[PDB]
Amino acid sequence: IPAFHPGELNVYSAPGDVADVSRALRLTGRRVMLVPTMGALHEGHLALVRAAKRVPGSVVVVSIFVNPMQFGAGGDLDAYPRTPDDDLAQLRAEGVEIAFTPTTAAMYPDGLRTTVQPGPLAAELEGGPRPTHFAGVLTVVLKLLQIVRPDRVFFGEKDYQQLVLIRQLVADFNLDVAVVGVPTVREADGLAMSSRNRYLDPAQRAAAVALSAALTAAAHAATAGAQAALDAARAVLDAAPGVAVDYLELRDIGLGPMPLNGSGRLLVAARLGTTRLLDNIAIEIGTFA
Amino acid sequence: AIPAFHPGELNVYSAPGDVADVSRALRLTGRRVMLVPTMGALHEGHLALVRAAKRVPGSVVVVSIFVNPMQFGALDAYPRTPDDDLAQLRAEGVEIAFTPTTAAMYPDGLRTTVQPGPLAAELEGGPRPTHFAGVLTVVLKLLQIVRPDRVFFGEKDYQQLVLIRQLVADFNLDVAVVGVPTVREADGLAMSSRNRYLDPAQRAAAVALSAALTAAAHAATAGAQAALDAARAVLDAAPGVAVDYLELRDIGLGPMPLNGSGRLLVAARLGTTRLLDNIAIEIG
Ligand SMILES: Nc1ncnc2c1ncn2[C@@H]1O[C@H](COP(=O)(O)CP(=O)(O)OP(=O)(O)O)[C@@H](O)[C@H]1O
Ligand SMILES: Nc1ncnc2c1ncn2[C@@H]1O[C@H](COP(=O)(O)CP(=O)(O)OP(=O)(O)O)[C@@H](O)[C@H]1O
Ligand SMILES: [Mg+2]
Ligand SMILES: [Mg+2]
């Protein structure tokens, strides 16, 4: 129904409009790629966009929606950064053909009625301080997937637990979509890019390099075992000024009811002032490579 | 390589991936996929759903047969007649039967699930608080596996039908939900596999549910209270019928409007057998 100008950025706010356009495109043979974001786009988001872009004959749909359901009480929702103008400009510069920018009313016309209940993983790690956070994420992603019906959906490895939960959602509900995890984009010194980084002042920005330095040190110390790996990361974090560690955990790659055996993920969350930063890295125990 | 599909014949698939591939292939050939979810032990009521699906032009009918463990209260006793069920489908001209195992549907146990809205805790949700989460979770999965153009459910389980409409709207599902009128025995009793459990006196008293509903529907020209009182009087004239609820709601099961369309629902226990029924009501 709505107009679609190829080669140009087409912005649709109505779920029905992007649904009709996606369907039409899909019918002509083009493969639909979906990159779900909450706006305030930076180089990390662009890596996802570029990963989607390189899929042969694909049309990229980037959704921008600050999902109220994944925010807990507080001014977290009001505090989330919003920079619409820069966002669309960057999408246009990346050659993205579709931006989906829905209203809260169009996504939640009936408030929170039917929702997604994540499995046990949602209550741990990031879910500890926010028991309802991932139910909000999976509910909106399921909706986005039903609206856009993409062949592949892209998520960053930076938010590893979120990526694992999306894989669980897709597997558990038999969703016909491929989940593509994209490697974390980092600043020159290793800091994982994140919109929350804008809240780090000069001193905090300097100290924040400790998360990634700790993780990479652990990844290399891992030839000596799990204890060596964790102790190396702890030492780096402990030597960092003003870094308060929330958690530092080594888990199996699925983060589930499975012990660590050889391959794993080391995850860290720490507070620098009021800014909570996260990072994670692949870990191989007893492997020199 | 797409699994084999023989047109005009009943094709049975147990693997979710197989029916998924066949459904996708058929949709591309210009067929409209119709889904009729069941738990087997098929009777005339189920056949009405099948016939509703069959009459859609270009239809290819998929009937799923899966005893869903998640919708059973805190399973083995449930009746299972594979051969006879399949025979009825073949006689109806159904081309696809999807018969997955529990392990195939829940390869990871109960992990991610559907949390229904608050309507799921009312009416039937009173005695079985987790029943509808089970129903919506398995229906979402079946919809994703089969990707039908339309899905059919009987009006007999009206609350179930309404919650599935909520599921579809809330998750932006691209499928039409079709409610099919309740098939009834000669005296009005809603057909149900559990009716066989009623002894003679119970089966005779059971006519009270449908008689109470139809009486209420006609009494409705006199108002909502008149409709409710008429239904209660009919249920009150029957022995051994323990009414759990008799409620008049709007068609989406919210509060009944001053006037207009509504739905009257009843549930009662006769011995150890629980029966339910419901009917459209027009107030005034
Ligand atoms: N540095 C990075 N490298 C790769 N992917 C990244 C990334 N930063 C974010 N992403 C991915 O981009 C997607 C959208 O992220 P958002 O949820 O919009 C917030 P954010 O960009 O992660 O920052 P914030 O939580 O600090 O505000 C997610 O799938 C996320 O994992
Ligand atoms: N008499 C009837 N008329 C129309 N649809 C009916 C019906 N009885 C059942 N159905 C529909 O058939 C589908 C399968 O439901 P089932 O529970 O598996 C059969 P059932 O007869 O309701 O068994 P039950 O007595 O164990 O509850 C549902 O969509 C249900 O509403
Ligand atoms: Mg983030
Ligand atoms: Mg039933």
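Just so it is clear, chain B uses Swiss-Prot numbers, and the residues here are 2-75, 79-288, in order.
Looks like X-ray crystallography, 1.8 Å, at least that's what the header says.
Keep in mind that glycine also has a Cβ here, set from the backbone N, Cα and C atoms.
Here Swiss-Prot flags B:40-47, B:158-161, B:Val187, B:195-198 as ATP binding site. The mutagenesis experiment B:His44 to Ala is recorded by Swiss-Prot, whose note states: More than 1000-fold reduction in activity and 52-fold decrease in adenylate formation. The annotation that Swiss-Prot gives for the mutagenesis experiment B:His47 to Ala reads: More than 1000-fold reduction in activity and 60-fold decrease in adenylate formation. 10-fold decrease in the affinity for ATP. Quoted from Swiss-Prot, the note attached to the mutagenesis of B:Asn69 to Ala states: More than 1000-fold reduction in activity and 50-fold decrease in adenylate formation. Record note (Swiss-Prot), mutagenesis B:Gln72 to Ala: More than 1000-fold reduction in activity and 45-fold decrease in adenylate formation. The unchanged residue is displayed. The (R)-pantoate binding site feature in Swiss-Prot is assigned to B:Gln72, B:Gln164. Annotation source Swiss-Prot lists beta-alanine binding site at B:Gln72. Annotated Mg(2+) binding site per Swiss-Prot: B:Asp88, B:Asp89, B:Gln92, in sequence order. Among the mutagenesis results in Swiss-Prot, B:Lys160 to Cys has the note: More than 1000-fold reduction in activity and 120-fold decrease in adenylate formation. The enzymatic activity and the affinity for beta-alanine can be increased 10- and 3-fold, respectively, by alkylation of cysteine of mutant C-160. The residue drawn here is the original one. Here Swiss-Prot notes a mutagenesis experiment, B:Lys160 to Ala, with the remark: More than 1000-fold reduction in activity and 50-fold decrease in the affinity for ATP. Looking at Swiss-Prot, the entry for mutagenesis of B:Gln164 to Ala says: 50-fold reduction in activity and slight reduction in the affinity for beta-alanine. 30- and 40-fold decrease in adenylate formation and pantothenate formation, respectively.
Structure coloured by features recorded in Swiss-Prot.
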residue	record	Cβ within 10 Å
B:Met40	ATP binding site	19
B:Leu43	ATP binding site	23
B:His47	mutagenesis position	26
B:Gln72	mutagenesis position	20
B:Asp88	Mg(2+) binding site	12
B:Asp89	Mg(2+) binding site	21
B:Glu159	ATP binding site	18
B:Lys160	mutagenesis position	20
B:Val187	ATP binding site	18
B:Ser197	ATP binding site	15
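In the three-state DSSP scheme, B:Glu159 (ATP binding site) falls into the helix class. Counted within 10 Å of its Cβ, the other Cβ atoms near B:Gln164 (mutagenesis position) come to 21, all protein chains included. Listed in sequence order, the recorded positions from B:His44, B:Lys160, B:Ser197 having a Cα within 10 Å of the Cα of B:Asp89 (Mg(2+) binding site) are B:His44. With respect to ligand 2, the recorded positions B:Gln72, B:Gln92, B:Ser197 contribute B:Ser197 as residues with a C-beta closer than 6 angstroms to one of its atoms, given in sequence order.
B:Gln72 (mutagenesis position) and B:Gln164 (mutagenesis position) are 12 Å apart (CA-CA, integer value). Counting every protein chain shown, 21 other Cβ atoms lie within 10 Å of the Cβ of B:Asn69 (mutagenesis position).
Between the alpha carbons (Cα) of B:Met40 (ATP binding site) and B:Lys160 (mutagenesis position) lies a span of roughly 15 Å. Compared over the recorded positions B:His44, B:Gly46, the count of CB atoms lying within 10 A of a residue's CB peaks at B:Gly46. The Cβ of B:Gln92 (Mg(2+) binding site) lies under 8 Å from the Cβ of B:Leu43, B:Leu48, each of these being in the same chain and 6 or more residues away along the sequence. Of all the recorded positions listed here (B:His44, B:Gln72, B:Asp88, B:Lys160), B:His44 has the Cα closest to the Cα of B:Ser197 (ATP binding site). Rounded to a whole number, the distance between the Cα atoms of B:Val187 (ATP binding site) and B:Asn69 (mutagenesis position) is 23 Å. The Cα of B:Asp88 (Mg(2+) binding site) lies closest to that of B:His44, out of the recorded positions B:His44, B:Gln72, B:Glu159.
Reduced to three states, the DSSP call for B:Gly46 (ATP binding site) is helix.
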